[PDB]
Amino acid sequence: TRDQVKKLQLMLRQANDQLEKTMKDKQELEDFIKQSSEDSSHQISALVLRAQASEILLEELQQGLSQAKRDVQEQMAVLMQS
Amino acid sequence: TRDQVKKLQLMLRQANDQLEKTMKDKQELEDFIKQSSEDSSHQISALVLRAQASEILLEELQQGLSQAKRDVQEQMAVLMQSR
Amino acid sequence: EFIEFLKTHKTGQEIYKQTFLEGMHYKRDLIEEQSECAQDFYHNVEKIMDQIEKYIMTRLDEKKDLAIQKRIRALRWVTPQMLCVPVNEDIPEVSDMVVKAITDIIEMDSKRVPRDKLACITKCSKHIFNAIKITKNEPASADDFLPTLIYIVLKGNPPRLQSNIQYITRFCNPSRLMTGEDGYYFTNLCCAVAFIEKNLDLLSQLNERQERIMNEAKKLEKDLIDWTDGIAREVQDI
């Protein structure tokens with residue numbers, strides 16, 4: 001049933017470009033790790049990496065809450081009138 | 001039809017397990033840098049152990065948000081009791 | 001005082017009967033052990049934590065900081081140029097703020113708890129904010145604060161600095177390092193001394209960085225509760 005076929009291709013494509021994106025990330029993590037084994041003041045910049053990683057997560061959680069509010073907001077609207 | 005539904009499942013599941021493996025590789029390189037943090041020298045334990053408290057505070061907020069969602073839904077369940 | 005505080009629950013008096021002290025007498029006779037033990041004691045166990053710290057610090061290395069002193073009386077040649085600091089000591093009011101910013105940071109080593117050393121190093125930071133604000137007639141910017149702090153550590157020499165900063169890190173409760181000042185001013189002191197031995201901007205920007213996300217985190221931590229209640233608080237009206 002080409003419904004499946006056409007969705008499977010879409011899911012495959014999406015998995016692929018997303019994977020490549022995961023790879024550019026992996027690559028630069030490698031390129032970063034290979035340098036300045038110790039004490040070059042590159043582990044301060046490692047601390048700012050831990051910063052930005054915590055800053056993408058903080059925001060994911062924030063926007064996650066705002067959407068959770070809406071889902072519950074309009075769901076409540078349903079269970080009200082219904 | 002079945003054919004390309006048999007092979008695409010093969011390729012999709014091969015893409016999924018590869019992607020998920022790559023993520024783990026990334027998460028290990030990250031953890032390695034988290035382990036490059038605390039050492040004998042060029043430290044500033046202060047900064048390092050700050051960055052810790054930060055990311056520790058966020059990984060509770062995931063239990064917080066999840067449980068915020070499940071606790072609001074359990075409240076919705078009692079609004080379903082209203083009848 | 002700690003006894004009167006613990007008495008007025010009785011489980012706090014069970015902590016009074018508990019005293020880790022004998023274990024400290026055991027393991028600390030051979031330094032990094034007592035740090036993990038105290039941290040474990042704090043992790044196992046509300047202001048009674050500050051009271052237990054007040055007791056244990058009063059009762060329970062601390063050498064070779066000279067490297068800083070020689071390097072500071074060295075750095076005596078350094079003027080508030082290239083620190084680019086917004087402090088003009090000509091105006092009396094800021095010279096009086098600087099003096100007692102220093103007087104504070106000196107007073108640290110004299111202090112009892114690590115937390116009381118933390119109290120000192122806030123007031124130092126606060127007087128620094130005043131020196132800056134009075135200079136430019138405008139609130140200090142976070143990038144201004146760090147250099148100005150070093151300048152206060154760079155002139156005037158707190159007795160046994162590195163001894164103090166290692167001692168505080170060793171034991172004080174890392175419930176510290178989350179939101180609030182004394183540890184943000186702390187980590188600024190660390191950045192200060194660490195910088196002194198030959199970028200600044202990065203150290204300021206990174207401190208701002210971590211402090212914010214911790215502000216935002218302690219907000220979201222709340223808004224979760226606010227939303228949870230607000231919806232539960234209200235699902236049961238009808």
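Indices start at 1 and increase along the chain as displayed.
Any Cβ shown, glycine's included, is placed from N, Cα and C.
Quoted from Swiss-Prot, the note attached to the mutagenesis of C:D143 to A (Swiss-Prot position 313) states: Strongly reduced activity. Spatially close to C:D143 (mutagenesis position) yet at least six residues away along the chain are C:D201, C:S204, C:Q205, C:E208, judged by Cβ distances under 8 angstroms.
The Cβ neighbour count for C:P147 (mutagenesis position), using a 10 Å radius and every protein chain shown, is 24. Under the DSSP three-state reduction, C:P147 (mutagenesis position) is assigned to helix. Swiss-Prot documents C:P147 to A (Swiss-Prot position 317) as a published mutagenesis change and attaches the note Strongly reduced activity.
Under its mutagenesis entries, Swiss-Prot includes C:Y184 to A (Swiss-Prot position 354) with the note: Strongly reduced activity. According to DSSP, C:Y184 (mutagenesis position) sits within a helical segment.
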Could you round the CA separation between C:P147 (mutagenesis position) and C:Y184 (mutagenesis position) to a whole angstrom and send it over?
15
